[PDB]
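**Student:** Before I ask anything, let me first share the structure, which is written out below as structure tokens.
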Amino acid sequence: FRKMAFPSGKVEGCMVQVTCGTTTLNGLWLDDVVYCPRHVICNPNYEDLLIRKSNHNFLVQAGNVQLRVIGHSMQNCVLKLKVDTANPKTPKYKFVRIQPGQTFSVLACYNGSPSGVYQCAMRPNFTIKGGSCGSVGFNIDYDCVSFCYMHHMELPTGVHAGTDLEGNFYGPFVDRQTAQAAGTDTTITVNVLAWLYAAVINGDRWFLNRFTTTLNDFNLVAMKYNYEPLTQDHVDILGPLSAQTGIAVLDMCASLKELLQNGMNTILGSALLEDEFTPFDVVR
Amino acid sequence: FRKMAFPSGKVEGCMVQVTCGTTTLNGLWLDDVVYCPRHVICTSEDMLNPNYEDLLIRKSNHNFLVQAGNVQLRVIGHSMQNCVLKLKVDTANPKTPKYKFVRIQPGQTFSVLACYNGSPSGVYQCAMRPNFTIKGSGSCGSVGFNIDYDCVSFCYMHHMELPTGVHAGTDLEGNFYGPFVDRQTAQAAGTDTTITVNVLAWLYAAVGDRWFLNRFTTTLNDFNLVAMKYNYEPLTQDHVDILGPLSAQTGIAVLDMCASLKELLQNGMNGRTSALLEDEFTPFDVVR
């Protein structure tokens, strides 16, 4: 069972380079606006550093073409540079905010040049295990690109932190050089179950047993092994996989609890339990 | 350290749909030629004992329906080269990237753009397994590729699913990788082995981590005698030479890293970490 990223072509055509003084990073060019991390203009005072800036302080490059900046503005932690040319490659798109445990693709870029694409999950501690600042994360739904993430900073443990495209941070982080750390992370329980349903669909059934559990008894077992608590909405989202396979969610929870205590001695050719597929990803 | 796929845009603009009779799969549209698996001319029954010469001589250009998104492309010639069909169309693909065709060796990595009926669905990073199969994920005609300096090197086209769930296919000149054929025979992927040179390249990548090093070395022969007991591919002098650069930047001799690998296979990771020894990053990949 392979992790798959969305085809990145629609996003590739939007990546540009943004330079303010000696700082260069990636920007996202949609119609006649380029979006990028506001710290490109850098205990900072952003409203003051931006008032001191003029359009001529920004250099925007789309491949060979220099784009002329004709207005600048800030929205939370994202800088919005109005430019002289509308991106003729602008896809149908929306700005969305995702929740911990949801997945998306990141197009990693260096100085406006796309480098590679990978599938991510937003960890429960709101970080991502992933010159890349300004790279964006996204899902694609029938020609429409839903941008959900922009990369702002690396945390000392090596994970990544960023904002939605409206500039709102994911997690308790700020765009300053102060000391910050990811909280203790947790495993995304609903995604592990979705992945177990994927195993059954792929004909791997050895971890199934005759037992069922209670939502409360599993959650006491899940909290002990550092798993996110499972909710009734989690049971409802797993519904379609419980109908296709005939294994009820609390039946699958029984299986997971037994795996968390005895090991696999094996499941989709994996050793650990994979938690970066959502219920939606598995159906797809 | 993520397994990253190449940005897929340059290949997305080349994917089309090819239909012959009731069979539809993916094709690759480069200049005025569409490449697809020749078994597009087979009707499942034919797959048991297909005679491609006889099946193809009976087709005319208008039997092949080629669609590039909305536009139907007019086929004006056709030709078979080994196991790929080459359909000459009336229009050269305006989105053709700089490209070339290359045949790869087991252990080499590449990205696959998985497609259904001509429309890209997802992209993933791959290695050609030593048994010449792909542990990948209607997808016939999807292609594998590397991109170096805006040039797309096409190295794989998907043709067959094997009974164990893995995939077999050809280069873009239609020559199968491994002993597989585009016929529904009892054919199966032989026991697969770990790509040793890639594991070692990854260990060099690990080295600000060095908990797994030890004070031992090994001969090449002793390493291979041990590693083959874990179903690891034999390590050659070519492989030793390939890892030379990574051996320098880290200061760890290749056979010293081999000794570390021997101990990791003996011990495991003792709850530390991936909890797996990873073999789908090449020495070239690691440096990049």
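We're sticking with Swiss-Prot numbering for chain B, so the shown stretch reads 3266-3402, 3406-3475, 3478-3543, 3547-3561, in order.
In case you wondered, yes, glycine gets a Cβ from its N, Cα and C as well.
Found this in Swiss-Prot, in case it helps:
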| type | residues | note |
| --- | --- | --- |
| ACT_SITE | B:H3304 | active site, for 3CL-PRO activity |
| VARIANT | B:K3353 to R | In strain: Beta/B.1.351 |
| VARIANT | B:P3395 to H | In strain: Omicron/BA.1, Omicron/BA.2, Omicron/BA.2.12.1, Omicron/BA.2.75, Omicron/BA.4, Omicron/BA.5, Omicron/BQ.1.1, Omicron/XBB.1.5, Omicron/EG.5.1 |
| ACT_SITE | B:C3408 | active site, nucleophile |
| VARIANT | B:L3468 to V | In strain: Zeta/P.2 |
**Student:** Please compare the recorded positions B:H3304, B:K3353 by how many other CB atoms fall within 10 Å of each one's CB, and tell me which has the fewest.
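**Tutor:** Across B:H3304, B:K3353, these recorded positions, the one with fewest Cβ atoms within 10 Å is B:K3353.
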**Student:** Between C-alpha atoms, which of these recorded positions comes nearest to B:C3408 (active site, nucleophile): B:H3304, B:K3353, B:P3395, B:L3468?
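**Tutor:** In terms of Cα distance, B:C3408 (active site, nucleophile) lies closest to B:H3304.
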**Student:** In this structure, which of the recorded positions B:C3408, B:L3468 has the fewest other Cβ atoms within 10 Å of its Cβ?
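**Tutor:** Result for the recorded positions B:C3408, B:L3468: minimum number of other Cβ atoms within 10 Å at B:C3408.
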**Student:** Using DSSP reduced to three states, classify B:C3408 (active site, nucleophile) as helix, strand or coil.
**Tutor:** coil
**Student:** Could you state the whole-number distance in Å separating the C-alpha atoms of B:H3304 (active site, for 3CL-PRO activity) and B:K3353 (variant position)?
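**Tutor:** Distance (Cα to Cα, whole Å): 17 Å.
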**Student:** Helix, strand or coil for B:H3304 (active site, for 3CL-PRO activity)? Use DSSP.
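**Tutor:** For B:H3304 (active site, for 3CL-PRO activity) - judged by DSSP and reduced to three states - the answer is helix.
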**Student:** I'd like to check the chain gap: with 3 residues not modelled between B:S3402 and B:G3406, what is the distance in angstrom between their CA atoms?
**Tutor:** 11
**Student:** Using DSSP and collapsing to three states, where does B:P3395 (variant position) fall: helix, strand or coil?
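**Tutor:** Its secondary structure by DSSP: coil.
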**Student:** Under a three-state reading of DSSP, tell me whether B:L3468 (variant position) is helix, strand or coil.
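**Tutor:** Reduced to three states, the DSSP call for B:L3468 (variant position) is helix.
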**Student:** Per DSSP, B:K3353 (variant position) is which: helix, strand or coil?
**Tutor:** strand
**Student:** Given 3 unmodelled residues, what's the whole-number Å distance between the CA of B:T3543 and the CA of B:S3547?
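**Tutor:** Flanking Cα atoms, separation 5 Å.
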**Student:** What whole-number Å value do you get for the CA-CA distance of B:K3353 (variant position) and B:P3395 (variant position)?
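**Tutor:** On Cα coordinates alone, these residues lie 34 Å apart.
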**Student:** Count the other Cβ atoms sitting within 10 Å of the Cβ of B:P3395 (variant position), across every protein chain shown.
**Tutor:** 21
**Student:** Where the chain breaks for 2 residues between B:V3475 and B:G3478, how wide is that break in Å, taking the Cα atoms?
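**Tutor:** What separates the two Cα atoms is a distance of 5 Å.
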